Every structure is written in structure tokens, then in C-alpha cells.
Amino acid sequence: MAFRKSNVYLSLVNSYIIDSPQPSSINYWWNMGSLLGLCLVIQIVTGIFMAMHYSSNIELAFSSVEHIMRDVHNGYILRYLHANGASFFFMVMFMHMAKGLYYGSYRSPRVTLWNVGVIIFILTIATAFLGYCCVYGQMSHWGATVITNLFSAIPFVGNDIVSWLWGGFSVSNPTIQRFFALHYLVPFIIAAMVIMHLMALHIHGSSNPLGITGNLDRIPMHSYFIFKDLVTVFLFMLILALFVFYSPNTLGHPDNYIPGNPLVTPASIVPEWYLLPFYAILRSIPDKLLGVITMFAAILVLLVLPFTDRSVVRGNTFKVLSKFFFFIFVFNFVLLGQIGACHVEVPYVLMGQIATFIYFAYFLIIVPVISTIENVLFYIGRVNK
Amino acid sequence: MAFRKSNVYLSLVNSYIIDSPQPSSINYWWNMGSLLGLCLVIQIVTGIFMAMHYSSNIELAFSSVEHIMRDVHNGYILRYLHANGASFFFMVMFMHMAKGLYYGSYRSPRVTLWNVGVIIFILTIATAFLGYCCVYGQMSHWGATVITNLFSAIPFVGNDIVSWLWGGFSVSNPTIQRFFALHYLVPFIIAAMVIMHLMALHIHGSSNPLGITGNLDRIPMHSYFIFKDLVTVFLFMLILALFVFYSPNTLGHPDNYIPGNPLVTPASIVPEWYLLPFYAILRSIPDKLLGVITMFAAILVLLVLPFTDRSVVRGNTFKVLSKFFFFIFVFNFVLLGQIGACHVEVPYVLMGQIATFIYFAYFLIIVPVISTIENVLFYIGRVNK
Amino acid sequence: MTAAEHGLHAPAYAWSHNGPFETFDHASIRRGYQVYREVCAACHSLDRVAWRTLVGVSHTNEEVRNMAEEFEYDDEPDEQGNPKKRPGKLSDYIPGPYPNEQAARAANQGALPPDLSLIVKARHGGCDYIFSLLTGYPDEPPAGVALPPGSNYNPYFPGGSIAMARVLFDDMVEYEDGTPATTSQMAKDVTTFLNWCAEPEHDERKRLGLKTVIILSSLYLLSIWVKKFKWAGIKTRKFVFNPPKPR
Amino acid sequence: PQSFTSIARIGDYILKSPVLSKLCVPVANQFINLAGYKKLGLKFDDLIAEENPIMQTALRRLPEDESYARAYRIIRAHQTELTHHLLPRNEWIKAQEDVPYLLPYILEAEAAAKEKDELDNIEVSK
Amino acid sequence: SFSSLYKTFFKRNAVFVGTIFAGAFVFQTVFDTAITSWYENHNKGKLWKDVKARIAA
Amino acid sequence: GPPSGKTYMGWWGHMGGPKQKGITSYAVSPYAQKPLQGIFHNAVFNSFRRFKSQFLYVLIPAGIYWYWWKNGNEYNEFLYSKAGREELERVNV
Amino acid sequence: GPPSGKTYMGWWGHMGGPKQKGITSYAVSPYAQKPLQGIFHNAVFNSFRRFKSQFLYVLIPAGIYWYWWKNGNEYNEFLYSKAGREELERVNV
Ligand code: HEC
Ligand code: HEM
Ligand code: HEM
Ligand code: HEM
Ligand code: HEM
């Protein structure tokens, strides 16, 4: 047999990226995983070549970031690639998850793939927050102390946990050194979790945008889907090069370039935009312990989604009502992210409460009802008794 | 079938550490690999819990290290576990390599395993060097500048690559930040190389201390060899706890506790003790271009050992002259490590040159001649014609 | 090199903290701080040792709070902007006698007096070397050696000629409790204090070491037993080969 | 790593010339009984590495009785090396029954593979 | 009467790991207090509490 | 190696699908074909077909949520003017 | 999955070894045996047998290299002494 199938490392690389049989009818939404792998490698590479110059004290964090921005050769490129590739990483990840919960790939043969993906989502939210609190600006320090003061709402244990997590009594030098060590460390756990994602996928094969069996006529990975991935990689690189070179600061807040002063509060303590829907879910209900546990339930309520879907057809491709309600849910998520950026004000508190109720009711209430209705409608429209 | 053979990750941990068919005859020298895995994850854990407190400037490196030694709760335990588990990692690694080139595990079906092990050895020497040069004592800074100053011996590009590696004009703040970033980064390449080591082992099985085949009588890993490994793990933890708690600084040099001043040379710039045979090989011959490539060839002359040994019997268990010359080579390696610690003096230069000639002639001249002699000796003693 | 440029090897003295179970003599730490304050504080810095480590070891909390008031430290400036000075509290470090390195070199004929916070840990020999270097000044250099002017002879110093004159004389200090102050008593007390400054984790480290080696030795013996138990089904299996009947 | 035809050629030339024989075979006998593979109950042709194609075909061409006796000797050597003992004095392989049994199959298998290797690198006269 | 000890301690795994954890609790607190009392009785005349009582008296 | 649990996808040759007979599949090498065959016809007509079939499911929820957000935002901008301060106190408590 | 190349070790059931027949293997459960059976006899007799069989190969090269190192170290300590300065400059230049 061939050397790419005989040698042990090359047999793995062959069976994963060369002749892995992919289904014949997958469209451009299935390239988001290759895009996420490329952008993860981009984040890791630019992070290493920035951490060769970043010093993680409390007197040198923001000064070292603006030393990277001004004096090291092509350092503006590295910092804007990191700070914009994180946003593009989370947007392609949101597209990956929305494709996964639209086309019904949480269903019966890949629930462990869906659970490992949810673990990856938690870990990358965590390391993205730690990286945003490495830079030590005005959004950075106060966002850190806001959500750790949130984390201190545990009744018996909370102050002890939060003064173990801070390394002191407020967000200071031990917290920033701790957050730099953890922001380095967690993406090398995400690399192992992505290897686990690929294994849990590869044991069953990818789904198709129809629900029906891909096992009839499949297509090898090498000469076709590598070039589809090449098309979407060059498009993603073009949009990323635009957002890095022509408007770098149009995504981040224009207050993180004020050095972190723990006396003044900037009157708007919103985090970076990918944490804005979960921040709105947090600020929805007025109590604090219930707020953090409903934020954690908003994160890991994607795990009830395999067990709550009662549709006998895989995916929302040949459904109508669930298409409509899925796009209701997506634009509700976008509205929730919009509400998380405004102050707690006059229609915004009620809009946040109603939006988080629609978010929590799409998974628990709306989808088994409309899936049961669609199953019964398909049966009574098909048979004539 | 069982859930440990059906589920994906349980299938991998089953096939690697539960019912891996190990040969039945292996002694306590086969436990050094399990010991190396435990000591690698020990180094990684204590390194992360030290990098939460270590600040990587040049006027804060040594003072932050001796702030770990004095101010953080139970941090002397952490620094002594790191600085002595590195030495124990290298000694257990030397026992692993000595077993692998004594019992003939460089032979024909696992040259992939031997080459990947040599790659891990190179990466481990590299990261131990970077970790010794990020603490920034007097031996640290001067050892770093001596190693890179002999790395500037390449004729056309030497000063270019050495001022690219320094990040400046001598060992300073960018070199120390660079070395801390690389001292994180290289162990997480070593972990993936250890995964490749385990794959290349598992596709052919371990050897046994006889050379004869092991496919007849084998034993699963779980209820027997886990407990063998547990015996030697508790023995290694006993010796490591002794060397950490009762005499920590008996392994390191008593000049790394002087803060790094690039105006005083400490009159002998001995490195840490496990880089001493390669330091003696490096200082054997007078010019430094041939010296640095002779050190590089002394490291990658373990690769010539599969293509060189001509004996039909695997391993030196049933031979005489090969045992004798192997222990000659091992005590020559110990003598080379002894010569690496003494000054450039009157018997020492000649003894270093003769010792590295014997070290280089064991792999190229001594072993094929005595293996050929033992082959024909076996044949003429057995056959009566 | 030669033995004069090597330095004479310091002998193996019988300290009160050489052992797997013995601790520091804390009365010697108290007397050694008095010797450091009255003798070595004119040249030598000690700036990695805070005042808060000194309580519960050699002095009490009130005594260290009364000793910290005698030094002035930089406080952050007041309403006008001009800088102020403050008496020291327990969190600040022990101050050095010289404001920078250049005054330290100018007041000692060029030789920088090294920081004493890690000086028995950064020398070959340790406390034996420090004690024998302090007590090892002869009244005359040996016949034949020539020194630069201002440089004194000490054989245990590597090189032969140290730039620190002999300072430990008899009855230089008088102790607070009534022990006689010789040169050897003062030298032993000040190097026990320097060993406390270089390793403050000594007592806690040796106690946790006693715990860990007892636990790990008993665990090693029990795991040896359970390995022999789990392998007794393999160490005593027997193979019997009758030759098979041919086809 | 070394072909058995070369070992057999050098050994035959050492053996059948009477000056080198009486000087080389006594130190060979002393090297063999100092090696100690007979105290574990093994002939020599069990010790050879079985992971070449030549040795694999030379084992699959072995007769059915010597294969079973070979497997028993290998398993018994494994067990008495496991218990860190030796076989007793009755169960030591004596020097007269250390007969080369695998060596004709090894020689003819390497001769066949060698002849294939130089038949497919042949050139007609041009 | 070893069937008594086997049935009430080693039969099911829950009571086994329960008494292992309870023994870990009891053994560890009494072991650390015993070893620190021995370590502070081996050095009498040298510890800080003794020299503080000495300079008080 | 260890033969693990069976899944719903094998490899090439035994893919676990149903047995098929009589399905002939004709193809032509791309060197014999013209790429970009009908990109303007399928850029004007087929793209309009796909947009015509799948735009109500996207634009009706986007229209609902955008009208809700615009009405809420202009109500807030009304309330924090001067012509809504009595309404500001009434909505507060 | 993809069936990769042939190896010299299978799994449980087909190990790739030669076929064996007539090798009966008896064993007793350790709960019926005694652990620490004869550990003093095998501690002072079998360990002495293994040490006697394997000490010349270890203690001849260690003796050679230690005598070489001691001779070199004492020659260096003689040459940097008082009675060896003319031999020092003679062996240098
Ligand atoms: C000046 C008025 C001094 C007094 C009083 C003491 N020391 Fe000193 N010391 C001084 C100088 C200028 C130097 C530098 C000499 C040199 O060549 O380095 C020193 C040196 C030391 C050393 C270092 C020796 C070494 O090998 O590195 C030590 C350990 C030292 N000094 C300790 C010491 C102690 C314990 C004293 C009093 C109890 C003491 N010194 C007094 C200047 C002066
Ligand atoms: C999971 C992938 C990663 C994500 C999503 C991520 C995200 C971020 C973000 C959003 C920031 C803040 C940028 C800003 O100030 O606006 C940041 C900062 C930083 N990240 Fe990461 N990061 C990732 C991986 C890494 C890794 C692996 C490293 C280390 C090698 C790293 C090094 C840094 C450094 C040094 C900063 C400091 C501030 C700066 O210079 O940008 N990142 N990260
Ligand atoms: C670091 C981020 C991630 C990477 C690199 C990654 C990688 C991949 C890749 C390469 C694929 C195969 C290509 C494809 O089918 O689209 C895939 C599939 C999948 N991923 Fe991810 N993924 C990531 C995050 C997630 C997240 C957050 C989820 C959801 C919780 C998820 C769920 C899935 C699902 C369900 C599939 C199967 C899609 C299908 O076959 O229909 N992944 N992933
Ligand atoms: C491959 C395994 C590793 C080895 C062999 C190793 C070895 C060393 C050595 C020898 C030192 C110098 C200790 C001394 O001053 O005497 C050192 C320092 C250090 N290592 Fe590592 N190291 C390893 C992994 C790591 C990792 C993965 C990290 C980071 C998470 C780390 C963090 C450090 C830090 C912070 C120091 C600074 C000096 C100190 O506080 O001890 N080490 N390393
Ligand atoms: C990070 C360091 C390393 C780890 C964790 C590691 C791990 C392992 C493990 C677990 C085994 C199986 C146990 C055994 O067979 O002894 C093994 C086998 C082996 N390793 Fe390593 N290893 C390391 C470094 C090396 C090095 C430096 C070499 C030499 C170049 C090497 C060569 C081998 C060989 C030849 C074997 C096979 C031994 C045999 O089966 O006879 N390894 N390794």
C-alpha cells in the first residue's frame, strides 16, 4: 500500500485531511471549522510573537502594549492581528454554532461532538476574557473587577473564592500576572480540545444540508474540499486584512487606551462585543447569584438541545415554522447583544428581560412544540386515510 | 462490547494504558518512560504555578524569583520542585536513553521511535537551557552570552543571527522576555512530541530484555504494570522529596544567587550539570565553528546507531565485549561530565579531547567491529565443521 | 589554578542547624541582628528582608515597630507636590547605608560591598566560609606576598586579598542578655543571622520534609507489598510442554 | 543488519583452515558459555531478531515440530527471566544440542531474496 | 470472626472508600500535630516561644 | 489494533450505505470542460431564485426586531428629553 | 476506519506470533498464595548470584576511568603547586 497510508503519522494526516470521505453536497457553511482552525493558529502565532515583548506587571502592562505599538518592528500589525482576529474568531465560531444548531448536527449520532464543542466554547470565552484583561486599560480593569464582584455572590464561599482569584483585595499586580499566565495556558487546552473535536467528528462523518444519508456517494477531501477551504480562507484573509489595516480600532472600545486607574469609573463598563449577549443575560434579572447562574445556564443550555428536539427529520432545511423561529432566535441574539451595550434604562431593562426570556424559551419551549407540530403536519399531509 | 472499548476517548486510554499488551519479561528499566511522563507533567504544573508570580523583565527577574522564594505561600516548595525536578527529569531521561541503546531498542522496527526520541531530547535540552537563562543570576546571564557568542561562529550570517537571537547587542531585557516566552512554548511542543513517541511505540510494542520476540507471552497493562510503575513512582517521589526538602541547592551552582551584572565574569562559566558532557565536547577542540558543529553532531550522532550496529541479535543482554564497551562508554560519559566542570588546564584539555574521541568512536568505530566479531564468534562456536 | 587563587577551603564546623531535624538558634538570630546593626550596617546593604519577617523570629512585634521608626522612607507627595518623608512601618524593607552604587564605591576605595541578603547561599561553602572568612584575618600576611595599598589579606577569600579590613574585634558590642562578645561569638551569631536572611523557610521546610519523607517511605513499602501481591499470580506460573502428536 | 551468507562465509573460512581453527574456536566456546543464553534454556537461533522479511519467511518455512519446541523454549525463557532466576541444572541446553536448526532456512531465504535483488538490477550488454 | 470485619468494611466499595476518607481525616490531623509536637520538643532551648519566655523571665 | 464500536460511516469500499445497482454515473474531465460556464446566467437568474425562495424567513424576523429596537430607542430618546421628565418620574416610580 | 500497514504486534486474539500447541500453563490466584514468599533467601542468595554474574563488566571500566581521573587530578594539583612551575611553563610553551 501507499506510504501516506502506511506511515503512522502520515496515516493520521491522510485519514483526517487527505482522503477523509466528506459528504458530496455540503455547501460553504461547512468550511467554518477549517476557518476556525486557521484563525486559532493565527491567534497563537501572533500571541507568541507579542508575548516575546509583553511584560505583565502592573506598572508595565499598558506601557508594554504601547511599546509594542510604537517601537518594535511591525508590532502594530501583530497587535491589530491579535485584537481583530479574536473578534473574527468569535464571529466564525458563532457561525459554526449556528450552522450546527440549524442543520441538526446536535442530533443522535454526534451528541458527544456537540458537547465537546460546548466545552471549547466555554474555554475560548474564558481565555478571551483573560486576554482582554491582560492589556489593562479602562474597560479592561473595570470589566475584570465587575465580573469578579459578580463572581463573589456565592453565599458562604464567595468572598474567599474571589480573594483567591484576585490574588489580593482588588484587581492589581497578582491578578494581572495570574491573567497573563492563564491567557497563555488556556489556548493550549483549546488545541487539545480541538483535537478531541476532530476525533469525535471523524468517527461518524460530517452531516449534509439535507438530513439524508451521506453514506451513498461521498467525495475525498484532498483535491476538492481543500480548494473550497482555500476560497474561504482567502476571503477571510481579505476581510481580516481590511479590518486590520484600514480601520483597526472600529471594533474595540475607544476607552481601552486610557491607562487602568482604579479610582475613576468610565460610566460605561461594557465588555468586548462577543460577551455582550451574555452580559445582557447577566444584567437581565436584578439579583446577582441568580444572574451569574442564569448566565452559566445560558451558556450550557445548548446541552439540552439534543434531548429536547422531537423532530424526526434532521435539520431545518425542509421545515418552515422552525426556519422562521430559528431566525427569530438569531435576531433575538443580535438584539440581546445590542441591549448589552446600552445603560440599564427605560425600555432597555424590559427589552433585556423579554429578550433573555425568548432566548431561554427557544431551547426549552418553542422547539419541541413546533417540531411536534411539524411531524404531525408532515404525517397528516402525506397519508390519506 | 464494553464502554471503554466503544467510546472514543476511552478507546484511546484503553488501548494505551489499560489493555496495552506489554511484553512479559520487562524489568524496572522499562518504567523510566512512565517516570518521564510523570516528571514532565510535574514540571509543567509547578512551572505554571510559578509563572503566575514570575515577572520577566531584567530588573525584576531575579528579584521576582527571590520574591517567590520569600513572599508567596509555599513557593520555596514550588521553585525547588521545578529546579530539582528538571535535574531528575534529565537523569531519568539519561537512564531511558541508556536502556534504549543497551537493550537494542534502536533496531529495525522502531527507528521511528528512536528518531522521535532524539527530537524530544533536543527540545528538552533547549527548554532547560532557556529556563536556566530566564532566572537571570550570574551563571545564567554569562552562560547565555557564552553559548550565543559561540553561536556567532557561522561565517556569513553569524552576527546577524546572534543579534536576531539576542534581540539587541548583548543579553538584556529583550533576550530575557524572549527566553521566558520560549521557555513556556517549547514544553508544549515536547508534549505533542511525547504523543508522537507514544504512537510510534504503540504501533510496534515494547521490547523485552532478551532480544527474542514477545508476541508469544504477553500481559495487559492494567492490573500489573500500573502497579510496577506505581512502585517506581513512589520511589522517585521519595528521592525527589529528599532532594527538595533536605538539601535543595546541592544540585545547582552557588553563583546563580548573585544578581546578573554584565561587568563581572565569575571566573568559570560552568552551566547546569546535565549540559556538562556537551559543554566538554564543545570545549574539546579550539575553534568554535567546528566546536559548535561537533556539539551538534554529538547530539545527532544517536541517529547513526540504527544503521551502524551489525549484530543479528538484538540488544547486549547475551554478549560480552558489547557489554564491556558499553559500560566503557557510559563511564566515559560520566568522565566527560566531570571534565566539563573543571577549568581549561593541563591534563584536562587532553583528557577532554581523548574522552570525546572515545565518545565519538563508540558509535562509529567500536560497535560495528565488536558486533561483527561477536556474530562470527557465535557462528564458529556453534557450528562444528 | 593555584591554591592561592582558589582560596583556602573552609572547614566543616559543627553548626546548630546542620541536621535533618535541627532548627535555627533564634537567640543567635537576635544576637546576630544586633551584631549586624552595630557593625555591618556601615557598609553592607540588606534590602530583600522586610521588617515583617523579623517578628516572631528574633524580636517581637512591638520591638520591630520601635526599630522601624528610626529610618526615614519616601512617602508620596502631599497637596502641594513637594516630596515628604515618613517613619517606616512593618511593610518596608530594611534600608541600605548607601543611596546608590557610586557612593558605595566611593566610600570603600572602589570595592562595592555586596548585598548580604543571599550571601551564605551564593558562596561555595556557605556559613562555614562566611564564619572562617570573618575570623580568618591573620595579623600579618605571609612573607613574600605583596598587596595593593588599602587591601587586606584573607586566605579564605578567593584571590588572597580582600578589600574589607578586619572589623570583628573583642568587646565591640555588648549583648542584651549577658553572653560574652568575643570575635568568634560575634562571627557565629552574625552568620547564623545571615543564614536566616538567606533562608527564612528553614524550619517550615524541614518539618514538611519530615512529614513528606515519612509518608512517601511508608507509601513506597506498601506499594512494594501490593506489587508483589498483584504479581504473585505471574511469578509462580508453570509451563508444561508435552510434544504434540504429528499429523 | 549483516547478512547470514556473509557470516557463514567468514565462519567457514575461519573453520576449515587448521591454523585459525585451533586459535578461534576455543575463545568462541568460552565466549558462548560466558554469554549465558544456555542457562535460560535457549538455543542460539531463538535469539535472532525476527522482524526482517528474511527471518519471517525463514520462520514460516520451519517444520511443525521445531516451531512448537521453539515457541516453548522462548516462553520458558520469558518466564524464568521474569522470576529473576535461572533454569536448574537439568534443564540447561547442553552444548551438543545447540544445533543450528534455523540456519539452512535463513541461508536459502536470503539467497532467494538476494538473487531476486540482482536479477532485477541486471543489464544486457550494450 | 473475620466475616464480621469483611461484611461491615470491605464488602461494598462505598463503605470502603468512606472509611478510607475518614481515616485520612483523622490520621492526617493527628499525624501533623504529633510530628509538629515532636519537632518542637526536639528543639528545646532554640525556638522563638522559648527564647521569648526566656527574655521575659 | 483494537476493533472499536461500529459507526454509521466506514471507509472507502465499505461505507455502510445501502446496496445500489443500476445507477450509472457519467462525468467529464475539467480539462475537457469550460469552467465559468454560465456564471452570468446563474448569477442573475439562479441567485434571484434562491433570494426569492428564502427571504421572508429572514426579513420578517429582522423587520420585527428592528422595528422593536427602533421604537424602543426613539422612546428612550423621547424620555430623556425635556418633554418627558414627568413621564420619567412616572416610569421610575 | 482505514486499515493501515502491517505491524509485528496485533491485538488480543491475533498477536502475529507463531502458532503454539501443547503448552499448558498453570497458575494460582494470589489470594490463595503468599506474597513475600522467601524474600530473605532470594534477598541474600539470588541477589548475590546476579551481582556475581554482573560485576566485572561494571567494575573494570569504572576502575579504569576512576584511576585515570585520579591520576589526572593529582597531576594537575602537583603542577599548580610550588615544586612544579618550571614544568608548568615547559608543558605550556
Ligand atoms: C566597611 C566599613 C565594612 C564593614 C564594617 C564590613 N564590611 Fe564586609 N565588605 C566590605 C567591602 C568594601 C567588601 C568588598 C571586598 C571585595 O573585594 O569584594 C566587603 C566584602 C564582604 C563579603 C564578600 C566576600 C566574598 O567572598 O564575596 C562578605 C560575606 C562580607 N563582606 C561580610 C561582612 C560581615 C558578615 C561583616 C560584619 C559582621 C562585615 N562584612 C563588615 C566592607 C565592610
Ligand atoms: C484562543 C485564542 C486567543 C484569543 C481569542 C485571544 C484574545 C485576546 C484578546 C481579545 C486580547 C486583548 C487585545 C486587546 O487589547 O484588545 C488578547 C491579548 C493578548 N493575548 Fe491573546 N488570545 C488568544 C491566544 C493567545 C495566546 C495563545 C497568547 C500567548 C502566546 C496570547 C497573547 C496575548 C497577549 C500577550 C496579549 C496582550 C495584549 C496585546 O498585546 O494584545 N493570546 N488576547
Ligand atoms: C476552536 C473552535 C472550533 C474548531 C476549530 C472546530 C473545528 C471543527 C471542524 C474542522 C469541523 C468539521 C468541519 C465542519 O463540519 O464544519 C467541525 C464540525 C463541527 N463542530 Fe466544530 N469547531 C470549533 C468549535 C465548535 C463549537 C463552539 C461548536 C458548538 C458547540 C462546534 C460544533 C461542531 C459541530 C456540531 C460540528 C459538526 C458539523 C456537521 O458535521 O454538520 N464546534 N468543527
Ligand atoms: C520541559 C520541562 C521544564 C524544564 C526541564 C524546566 C527547567 C527549568 C529550569 C532548570 C529552570 C531554572 C531553575 C533555576 O533557577 O535553578 C527553570 C526556570 C523556570 N521555569 Fe522551567 N522547566 C520546564 C517547564 C516549565 C514550564 C512549562 C514553565 C511555564 C509554565 C516553566 C516556568 C519556569 C519559570 C517561571 C522559571 C523561572 C525561575 C524560577 O522561578 O524557578 N518551566 N525551568
Ligand atoms: C519527554 C521524554 C520522554 C518520554 C515521556 C518518553 C516516554 C516513553 C514511554 C512511556 C515509553 C514506553 C516505556 C518504555 O518502553 O520504557 C518510551 C519508550 C521508549 N523511548 Fe521514550 N520517552 C522520552 C524520551 C525519550 C528519549 C530521549 C529517547 C531516546 C532517544 C527515547 C527512546 C525511547 C525508546 C527507544 C523506547 C522504547 C523502549 C523499548 O520498548 O525497549 N525516549 N518512551
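Heads up, chain C uses Swiss-Prot numbers, so what you see runs 62-308.
Cβ coordinates are placed from backbone N, Cα and C, and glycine is handled just like the others.
What Swiss-Prot says about this protein:
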{"type": "DOMAIN", "residues": "C:88-241", "note": "domain 'Cytochrome c'"}
{"type": "BINDING", "residues": "C:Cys101, C:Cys104, C:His105, C:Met225", "note": "heme c binding site"}
{"type": "MUTAGEN", "residues": "C:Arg166 to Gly", "note": "Abolishes catalytic activity"}
{"type": "MUTAGEN", "residues": "C:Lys272 to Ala", "note": "Loss of RIP1 from the bc1 complex"}
{"type": "MUTAGEN", "residues": "C:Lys288 to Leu", "note": "Loss of CYT1 and COB from the bc1 complex; when associated with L-289 and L-296"}
{"type": "MUTAGEN", "residues": "C:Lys289 to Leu", "note": "Loss of CYT1 and COB from the bc1 complex; when associated with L-288 and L-296"}
{"type": "MUTAGEN", "residues": "C:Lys296 to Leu", "note": "Loss of CYT1 and COB from the bc1 complex; when associated with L-288 and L-289"}
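Note on the recorded positions C:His105, C:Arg166, C:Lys272, C:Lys289, C:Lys296: the fewest other CB atoms within 10 A surround the CB of C:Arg166. Same-chain residues that are not part of C:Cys101, C:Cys104, C:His105, C:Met225 yet have a Cβ within 8 Å of the Cβ center of the heme c site turn out to be C:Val100, C:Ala103, C:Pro174, C:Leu177, C:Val228. Closest to C:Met225 (heme c binding site) by Cα-Cα distance, out of the mutagenesis positions C:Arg166, C:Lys272, C:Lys289, C:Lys296, is C:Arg166. Listed recorded positions (C:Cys101, C:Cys104, C:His105, C:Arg166, C:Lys272, C:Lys296) with a CB under 8 Å from any chain E CB: C:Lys272. Of C:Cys101, C:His105, C:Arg166, C:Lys272, C:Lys296, all annotated as recorded positions, the residue with the shortest Cα distance to C:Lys289 (mutagenesis position) is C:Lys296.
Summarising the heme c site geometry, the residues cited as binding it (C:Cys101, C:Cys104, C:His105, C:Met225) extend over a maximum Cα to Cα distance of 11 Å.
Every protein chain shown contributes to the tally, and the Cβ of C:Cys101 (heme c binding site) ends up with 21 other Cβ atoms within 10 Å. C:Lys288 (mutagenesis position) and C:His105 (heme c binding site) have their C-alpha atoms 57 Å apart, to the nearest angstrom.
Cα of C:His105 (heme c binding site) to Cα of C:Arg166 (mutagenesis position): a span of 12 Å. Listed in sequence order, C:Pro158, C:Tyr159, C:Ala165, C:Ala168, C:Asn169, C:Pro174, C:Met225 are the same-chain residues at least 6 apart in sequence whose CB falls under 8 Å from the CB of C:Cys104 (heme c binding site). Between C:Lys272 (mutagenesis position) and C:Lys296 (mutagenesis position), the C-alpha separation comes to 35 Å.
For C:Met225 (heme c binding site), the count of additional Cβ atoms within 10 Å of its Cβ stands at 17 [all protein chains shown]. The distance from the Cα of C:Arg166 (mutagenesis position) to the Cα of C:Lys296 (mutagenesis position) comes to 73 Å. Contact annotation for chain G: of the listed recorded positions (C:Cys101, C:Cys104, C:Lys288, C:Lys289), C:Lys289 place their CB atoms under 8 A from a CB atom of that chain. In this entry, C:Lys296 stand out among the recorded positions C:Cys104, C:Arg166, C:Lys296 as having a C-beta under 8 A from a C-beta of chain D. C:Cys101 (heme c binding site) is 68 Å away from C:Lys296 (mutagenesis position) when you measure Cα to Cα. Listed recorded positions: C:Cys101, C:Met225, C:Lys272, C:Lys288, C:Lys289. Those with a CB under 8 Å from a CB in chain B, in sequence order: C:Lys288.
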